[PDB]
Every structure is written in structure tokens, then in C-alpha cells.
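Asker: Following this message is one structure expressed as C-alpha cells.
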Amino acid sequence: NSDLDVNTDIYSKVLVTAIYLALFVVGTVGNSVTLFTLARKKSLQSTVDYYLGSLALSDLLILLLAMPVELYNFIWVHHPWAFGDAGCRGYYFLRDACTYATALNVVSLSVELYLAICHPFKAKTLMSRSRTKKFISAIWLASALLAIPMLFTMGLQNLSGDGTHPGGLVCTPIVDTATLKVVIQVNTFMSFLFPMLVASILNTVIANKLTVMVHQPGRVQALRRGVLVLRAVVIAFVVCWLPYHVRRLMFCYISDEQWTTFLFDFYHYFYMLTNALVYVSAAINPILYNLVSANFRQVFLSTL
Amino acid sequence: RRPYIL
């Protein structure tokens, strides 16, 4: 069956694979070393160490689980799917879950930073470490809950001619067009638009209030660092995840009569692009930490 | 045809 074949040249495949492996080593090393750094730490920074830690985790997972599977079955061999039903559902579930976790962690970091720069005297009277860990757990669980629909949206289908050819066994939405549009819309709003709009607003307010504070010790230095970092994280998240959601909307909103061979090949090269950006997002955070902070850089190099 | 990979 040559109907499930994706027409992308070997050049793009090798290139994307190379970029993928680079982001793999840089990302995994960066995030793992980040975790180990936050482990041997020793006070709101100690809380943002949890958040950061969480983020690292949310990256590592995607780098250690999502990347190999996606490389193989989504870049190198589009059919048949080789990880079964549980792999099919679990993949997308993990994807969405980690996305939600990352976004919520970003917004939470925005709020915590705001409280850090506006009411530091009320902030030192701190939400305890235990309550912070509880909040991280709450974020993760909420992310899983919001990722639930992927367990029922995706599955295995035999898209071969007779529907009996083992090579036609692919991982795909096992749901009609309209409902798919619905869950994709929900994910686009809740994992991207809404929390990043909130985070961007909060970061603008953070910038302004930082300016006001400057106009009013090492607390100012660390605060400014946190501001620039968080800004960079929000911007990077938006930029990296923007084309991704556009593609998934493109997947279900284009009618059958409009789908040409051009739009097909383009869809898959665009898949390469958007997902490459996704892994860029998966590898960006530890790089930013090393640039802005001399300390974290020294400890990062202490491990390595 | 239509893509099957989301």
C-alpha cells in the first residue's frame, strides 16, 4: 500500500534528524543537570527552583519518551504504527499533559514573580515549601486531567485499501471531524492562547513594577534576572508553540476537496518544522539559565 | 488525499 506514503526527501529527513539529536543531547543534559543542580541547592527562589525543576521534568519526559517515538514513526516511517494502541494514546496524552504543565508553570511563575517584586515583605511570609510542592502536584494532575481527551481521541486504524494489510496500521484520530475540531480548539485555547495571554500581561506588569521598584541589595539583581528570564521563557513558548497549533488546526479545518498533493507534502514538511520548534522549546530553558546567571552556570559546569 | 498524522 503506497497510499500511506509521505513524500518527503531524504535531505529533510536527515536534517530534521540531526537537529532532533542536537536538541536531544542539549535538552536532556541541560534539564537533567538543572534538576541535579536544584537538588543540591541547600527564600522564594527555592520555590522557583521547584517550578524550574518541574519544567525540567516536563522537558525531560518529552525528550526521553516523545522524541524517539516521534522520530521513528512520525519522521522516518509513517506506516505502520509500531507502538500499539497504548503507545498511540499514551504518546499524545503525554504530549498534551506536558504542554499544560509547562504553561501552568509559566503563569504560576509570573504570579509568584509579581508577588516577589510587589509585596516582598508579604512574600517572605511565604507559602511554605510543602504547600508549594502541593501546588506543583496540583498543576501536574490538572494537566493530566486536561490531557485526558487524547486517550479517547486517538487510536489505531487500518487505512489500507482492504483494511486488512498490517502495513496500513496507523496511529490516527479515531474520531469524526467535528469532535476532533472541538478537542483541538479546547487544547489551543487552554494550553496556548489563554495562559500565555495571561502570562504576557503579567510579565508586562512585572516589567513596569520592576521599573517602578528600581526608581524607588542582591534582591534587585536576582529580581531583574528573574524578570528577563521569565520574559524570555514566555516569548520562547509563544514563538515555538505558535506554528504547532496552526498545523493541528490545519489538519482538521481544511476540507477534503482542498487537500492537494502540494498541501500534503507541505503539511508534512511543516510538521517537521513545527515539531522541531517544539523540541527547541523543550531544550531552550536550561540554556537561558546559564546565560543570565553566573551562579547557576558555575554549578551547571560543576556537574558536567 | 488527507493526512492521517496529527
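The numbering of chain A matches Swiss-Prot: 52-93, 97-270, 297-384, in order.
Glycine residues also receive a Cβ, built from the backbone N, Cα and C atoms like all the rest.
For reference, Swiss-Prot lists these features for the protein:
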MUTAGEN   A:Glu166 to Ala  Abolishes signaling via G-proteins; when associated with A-310 and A-358
MUTAGEN   A:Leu310 to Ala  Abolishes signaling via G-proteins; when associated with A-166 and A-358
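Tell me what's around each of these sites.
Answerer: Note on A:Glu166 (mutagenesis position): other Cβ atoms within 10 Å of its Cβ, all shown chains, come to 20.
Within 10 Å of the C-beta atom of A:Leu310 (mutagenesis position) sit 22 other C-beta atoms, taking all shown protein chains into account.
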Asker: Rounded to a whole angstrom, what is the C-alpha distance between A:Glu166 (mutagenesis position) and A:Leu310 (mutagenesis position)?
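Answerer: Their Cα atoms are separated by 11 Å.
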Asker: Rounded to the nearest whole Å, what distance do the 3 unmodelled residues have to cover between the Cα atoms of A:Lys93 and A:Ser97?
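Answerer: Result for this gap is 11 Å, Cα to Cα.
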